Amino acid sequence: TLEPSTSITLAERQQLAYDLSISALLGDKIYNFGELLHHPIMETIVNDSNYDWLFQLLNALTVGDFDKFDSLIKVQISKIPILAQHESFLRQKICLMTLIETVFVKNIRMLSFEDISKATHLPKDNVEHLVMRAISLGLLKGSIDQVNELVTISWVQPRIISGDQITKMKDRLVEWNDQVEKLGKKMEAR
Amino acid sequence: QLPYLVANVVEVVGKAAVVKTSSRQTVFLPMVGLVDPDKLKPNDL
Amino acid sequence: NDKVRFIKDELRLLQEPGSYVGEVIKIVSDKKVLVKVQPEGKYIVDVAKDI
Amino acid sequence: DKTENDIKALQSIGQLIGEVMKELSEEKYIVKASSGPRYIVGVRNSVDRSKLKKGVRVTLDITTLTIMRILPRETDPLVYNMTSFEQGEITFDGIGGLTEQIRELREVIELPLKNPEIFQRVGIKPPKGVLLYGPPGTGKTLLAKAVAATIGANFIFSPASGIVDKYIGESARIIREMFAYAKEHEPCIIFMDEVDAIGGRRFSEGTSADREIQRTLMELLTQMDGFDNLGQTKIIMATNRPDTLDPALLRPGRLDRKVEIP
Amino acid sequence: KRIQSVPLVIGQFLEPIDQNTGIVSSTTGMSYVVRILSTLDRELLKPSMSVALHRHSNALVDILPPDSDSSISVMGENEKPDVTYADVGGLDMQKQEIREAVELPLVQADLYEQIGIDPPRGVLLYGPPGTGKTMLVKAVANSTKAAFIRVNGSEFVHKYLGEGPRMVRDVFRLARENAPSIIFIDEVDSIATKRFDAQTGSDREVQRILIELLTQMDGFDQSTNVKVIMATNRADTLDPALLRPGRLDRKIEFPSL
Amino acid sequence: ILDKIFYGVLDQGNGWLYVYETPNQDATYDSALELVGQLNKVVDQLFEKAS
Amino acid sequence: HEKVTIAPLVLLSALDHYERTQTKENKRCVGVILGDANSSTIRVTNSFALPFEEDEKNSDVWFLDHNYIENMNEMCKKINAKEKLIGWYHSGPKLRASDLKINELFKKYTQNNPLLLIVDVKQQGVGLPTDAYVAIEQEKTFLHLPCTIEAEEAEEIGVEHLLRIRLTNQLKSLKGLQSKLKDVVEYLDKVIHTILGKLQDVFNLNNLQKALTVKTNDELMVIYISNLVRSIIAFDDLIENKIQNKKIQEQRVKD
Amino acid sequence: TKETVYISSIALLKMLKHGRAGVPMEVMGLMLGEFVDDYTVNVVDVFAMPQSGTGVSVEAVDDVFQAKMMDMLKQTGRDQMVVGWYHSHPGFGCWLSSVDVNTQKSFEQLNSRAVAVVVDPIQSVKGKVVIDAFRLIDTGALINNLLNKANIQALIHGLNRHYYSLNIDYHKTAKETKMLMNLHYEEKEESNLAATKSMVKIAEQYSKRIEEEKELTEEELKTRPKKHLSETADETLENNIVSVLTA
C-alpha cells in the first residue's frame, strides 16, 4: 500500500518493519523468509541488529540446527516458545515443496517418508509426526500410508518459485507436444 | 382507446392479478398506477 | 435415392392447415354442391373440375 | 417517474392460465387449458418439475406454451363460497361463563394444531372432527369464532346448500378445494354449517332428489375414512340436535369429539 | 424430427379412413380429415387414441395413450397406496376372505385355469366403512401393486343426459390397460334404486349407471385382470340383478361382533 | 456363510474368518444369453427357406 | 460470478460496422451493447454503432460522441424497455492505452458497471470468437467472463434456413500446448514468478487416465460384443430380402 | 410481378426477434436499402419504430423519429434511402387488409417503389419461417414479366384487386456467415465431458437395447418387421461406436 502513497518517515518505517520481521519469524506461513527479504525494507531502514534475525533464520532452517538460531538471536525474540515449534513447520515446508515439484514433471505427487526425513535433516519418527500434524492443520493435503512407507500426496501447496520451475515447465510442454503430434499424425493419415 | 373489454377479478404476488375477460380466458397480468387493488373485483367495469 | 425422396414426401404431406369433414345435402347440376359442414356453416361450393 | 414506470408496466403482454391434467414426463406435461382446448406443454427454465399435480392452477406463456409459473391450486372462488374471518371476532376468555365448553374445545382443537408433535410422538392420531350442537346463538356462534382466534386460524364459513351445484363433479370439486386450501393456508377451521342440507338421515334415504344429498355426504365420509386425513384441516359440524346425523358421522374417525352446549 | 415438436395440441382419433388418411377431432370442437403417420400403419395403430396434432400443420405427429382424467366429470385416482393389512385387530377371518377373492386371480391366473373355473369379476362387502373394512381393501391394492380408483357412485350423479355414464366405461377401460386395478364403488346401493314411476328429469341418472355396469358384467365372458369391489352399508336397497352369480360370486361379511 | 446371507468366507487352514466381496458379475451374461436365443431361432429358420 | 449470453444480432452488427467503416488496425470500431444486465446473468440482445474516430499515434487524442448514446437511448427505450444500456463493444482485439480512457467514460451514465465485449474480427480463437471483459478499479482489473450464445426460437429456426471430429479435438490440444509454451518463453524473456506459479498449479492438478483405463477396456469389450450382435441382425435382414428376390426373379423369367 | 428482394441477415434477425415479443399488438419499422435498376431490391438495414398498445397504424407513423435515427446513422457512414416498411400482422401471409393496401399506396409514392413486408411470428416456431413481400402498383416487373399484361391493364381501369406476391432471397456477406457458423474452451470441453458421462450411463443403456432387440425378434417370428429391425440395429450400432470411439 505504502510504496505508491503512504507518507512515512524512518521512525514509522522502523516500527513497521520491526513488527513485520517479528510476525514473520513467529508465523510459519507466508512461505519462508526468502520471500520477506525479497520485498523492500533492508535498504530503507537498518540492515542488521534486529534484522540479522531474518538472514539467520534462513540459514538455521537449511542446516537443520535449532541451537544455531537460538545462540545468535537476542532475548526479546529467543524467549517466545512459538517460534521453535514453527521452525519445524517451515523447514519441512521448503524441502517438501521443492522436492514435490522436482520428482515428477507429469504431476505425480508422492514423497516417501525416508526422502522427506533425509531432506529436512531429521529422524524418521519425528517427520512422521510433523507430516501428520501438518495434515492436521491442512498445511498439507494427502494422507500418510503408514504400512507401505509411501506418502500419497494431494494438492494444497501454492507455488510461486522460479529457478527450478521454468526449466521443468518447458520440458513438460515440449514432451506433450511431441506425444500429441505422433498420435495426431497417425489418426490424420487414416 | 375506447372501448375496452371488461373483466371480473379472481386473484387480487405483490404485483400480480389474474383477470377473467369476457372472452372466456384467464390471464396472469401485472398491476399499474392507474388501477387500485380496491377496484379490482367482480361487479365492476 | 428412393429413401431420400420418401422422407421428403412425408415432410411436405404433413404440412397442411387441415380439411373440414362435411355432408352433401344435395347435388347441383351447374357443377356446384351443397355441403353442410359439421363444425362450420353451410356453404354452396364449387366441386373439383376433375370430380 | 411514477407515470414513466406505469407505461413500462403496460407494454407487457398477456400470459394464459391452465391446469395440469397430469404430468406426462419430466419435460412433457398434459394440460387442460383454462383458456383454450387440450395442450402438450413443456418445461421452461428453472421450473418446479415435480410439484405439478391435478388441478393446480398454472401460468403458461401466450405463444411459448411452456410453464412460466406455478400458482396454488384454485378452481372455485375463495371469497363467497368461502367467507373468511382471519382470527376470531372475540378472544376465548372474553365470552367467559361458557367456561366448561371453552376448556374442552381448547384442549382438543388448539393442541394438535399448535403441537402436532405430541400426538405423533405418542403414536396416536391427531383429532379428526369436532361437533357443536344445541340452538344457534346460545353462545354457539361465540364458541366457534373464539377457538379460531387464539390459534390465529382462519375461520371459514361454508354454506352447505352452495356445496349443491347441479353439474358433474362440481360437488366433488368444492369439497376437495376446501380441504386442499386448509392444508395450504394452515392452520385453519373449515366450519360447515348444517349437516342436514348435505348430510342428515333424510326421508328414508331413498330417491326423490335425496341422491344430491347422498353424493355430498359420501364425499365427506370417503376422505375421512380413507388414505386422506385431517391434521391441519379441522372440520366442525353444526347441527340443531345431534340425533339427526348419520351414525357413520357418529363413529369415531369422523367425529371423535362431540361437545354439547347447555 | 425438428418440425414434429412440442408444443402440440391434444385432439382425439376417431378412426383411420385408409392409409395416410385418418379422421381426427381436435379438442377445439373443430374436426378435421388429416393425413396420418407413416411411422405407424394400420397394424400398429388402434382406431381410438388420444393423439398429438400439430397446431398449424394439423396432422398426426404422435400417438398418446388414452386418457380419461379431466376436470369435468371427475374421477379419483390414488396412485401408490401406503396401507398394509391388519390395521385393526379381529379381522383374522375377513383378512383371509378378501385375500382369496380379490388378491388371488390377479397374481395367479393359473389355478382358476386348471380347476376349470373362470375368475369372479365382482365382490360385495356389506358392513360399515371405516371401522376396519376400508383399511383391508386399501391393503389389497398395495400388495397387488394396483392403482386405487375411487368412485363415488352418486357422482354422475350429474344432472345432464350425456357425460357421466360415458365416463364410467372409459374409467374401466383405462383400468384394463393399466392392469391390475381396483374399481372401488362407494355405496353401489345408492344407484341400485331406480325409477319405477314418472319423475321426469332430476332422478333419471341412477338408471344410467346401473344399466352401464350390468351390460358390461353379463355381456362379456369372464376374466379378472381388473377387480370390482362393491361396498354397501344398506343391504336392502340393492337390486337382484347385481346379486346374480356367475360374475358377482363372493359376498363377504364384515363382522360386527 | 454357505447360504450367502453374509458375504464372507472362512479360512479354515488359518482358523480365521476372512473377507469376500458381494458383486462378482455385471449384466452382460444375461443380456447376451437372451440375444443368442433370438439370433439362433432367426438363422435356423432362414437357412431352411433359402433351400 | 457473472456470465454472459450474447445474441447473434450483436455479433453480426459488429461485423457490419467493422466492414462499412473500413476499420484498420490503428483504428477499432466502437459501439454500444444493449440488453439487460439487471440479473446476475447478463443478456446481450441488441447493439448499435457509434461514430468514433481513433488516433493510435497519440493515445490520448480520440473523438467519441456521448450525446449520440443519450439521444439514441431515449428512442430505444420508447420501443421496448429491455433495450436499456448495459455496456459497449469494440473490436479490440487487443487492449490498448486508448482502451483505458473510454472505460472510464461509460461508467458514468451506465447504471450498471458496463460490459466491454471484445468482438474478434478475424476469428483468431478457434471455436467461438467472442470474449467478454469487464473494467472495474480499486489497479486496473480486466478478467475474462465466460460467454455462451443463445437466440429466440424463431431466430434459431431462421439461422438454420440461412446456413442450409476426433482430429479437431487432438488439434485444439496441440495448438494449446504450443501457444502456452510460446507465452511462458516470452514472459521469462521480459522478466530477465507469481504467474509461473499460477500456471505450474494448473498443470500439476494420458498420465492420470492410465490406471482407470484398464477397466474401461473391460467396458469396451462388452460394447464390441453388443456391436457384433447389431451387424449380425442387419445381416439376417439382408439374407431374408435376398431369398425373396431370388425366388421372385426365377419366377419372372419363367413366365 | 417477379422481384428478388434481398434480405440482409441482420434485418432478418432483428425482425424475427422483435416481432415475436411484439405480438399480439402490431409492430412496425422502416427498411433501409437501395433500388438497383429493376429486377432487384437490396435491403441493407432495418430499424424499429415505436409500439402502440392496440397496434400500429398510418396515423401512428412519425416522421421525426424516423428522421432523427437516420441523421445519427449517417455519421457512422450509413447512408441509405427508405425502400419500405415492415409490419407484423397475424393471419396475413398471402392476403392483405384493406387498411394495409391503402397504407402501402401512400408509402410507395414517397419512395420510387416500396415493399410491404409482413411477417407472421406464429408459424415461425413450427420449423418453418413465414414472411412475404408485396407491392401492388408501380412499374418494375409488371411490364418485364407481365389476356397478356392482364394485371396492369385491369389495374389502371380500376375496380380490381390483386396482392402482388413477390419473390424473396437472402444473403448479406461471407464474413458474417463464417462468424455465424463459428458460434456452433469450446469443442474440446464439450467432447471430453460427453465422453466421461457416457461411460457412467452405459449400464442402463446396455439393458434397454436388449429389450428393443428382443421385442423386434419376437415380432419377426410371428410374421414369417424386418424393416423396423434394420432401423433399430443401425441406430444402436452407430451410437456404440461413437461411445467407444471417444475413448
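Just so it is clear, chain H uses Swiss-Prot numbers, and the residues here are 23-168, 180-217, 230-269, 276-298, in order.
Using N, Cα and C of the backbone, Cβ positions are placed for all residues, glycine too.
When DSSP labels each residue, the domain 'MPN' (H:27-162) comes out as 40 helix, 39 strand, 57 coil, counted as helix, strand and coil in that order. Annotation source Swiss-Prot lists domain 'MPN' at H:27-162, citing sequence analysis.
Listed in Swiss-Prot as a mutagenesis experiment, H:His109 to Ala is described as follows: Stabilizes ubiquitin pathway substrates; when associated wirh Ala-111. Other C-beta atoms found within 10 angstroms of the C-beta of H:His109 (mutagenesis position) number 20, with every protein chain shown included.
If you look up Swiss-Prot, you'll see H:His109, H:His111, H:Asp122 marked as Zn(2+) binding site.
Quoting Swiss-Prot on the mutagenesis of H:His111 to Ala: Stabilizes ubiquitin pathway substrates; when associated wirh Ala-109.
H:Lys208 to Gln appears in Swiss-Prot as a known natural variant, with the remark: In strain: NRRL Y-53. Under DSSP, H:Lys208 (variant position) is assigned to a helix (H, G or I) in the three-state scheme.
Listed in sequence order, the residues of the same chain lying 6 or more apart from H:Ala239 (variant position) and placing their CB within less than 8 Å of its CB are H:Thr297. Here the residue is the original one, while Swiss-Prot reports the natural variant H:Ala239 to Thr with the comment In strain: NRRL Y-53.
Among the natural variants in Swiss-Prot, H:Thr262 to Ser has the note: In strain: NRRL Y-53. The residue drawn here is the original one. Neighbour list (H:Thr262 (variant position), Cβ cut-off 8 Å, at least 6 residues apart, same chain): H:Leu280.
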For H:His111 (mutagenesis position), the nonlocal same-chain Cβ neighbours (under 8 Å, six or more residues apart) come out as H:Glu48, H:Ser119, H:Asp122, H:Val140, H:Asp142
H:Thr262 (variant position) falls, by three-state DSSP, under helix
Under 8 Å Cβ-Cβ to chain G, which of the recorded positions H:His109, H:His111, H:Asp122, H:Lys208, H:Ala239?
-> H:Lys208
Setting H:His109, H:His111, H:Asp122 aside, what same-chain residues sit with their Cβ within 8 Å of the center of the Cβ atoms that define the Zn(2+) site, listed in sequence order?
-> H:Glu48, H:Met50, H:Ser110, H:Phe114, H:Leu118, H:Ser119, H:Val121, H:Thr125, H:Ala138, H:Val140
Filtered recorded positions - H:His111, H:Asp122, H:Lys208, H:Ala239, H:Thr262 - keeping only those with Cβ under 8 Å from chain F | H:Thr262
What DSSP gives for H:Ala239 (variant position), in three states, is helix
Across every protein chain in view, the count of C-beta atoms other than its own within 10 A of the C-beta of H:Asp122 (Zn(2+) binding site) is 17
Rounded to an integer, what is the Cα-Cα distance in Å between H:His109 (mutagenesis position) and H:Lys208 (variant position)?
-> 29
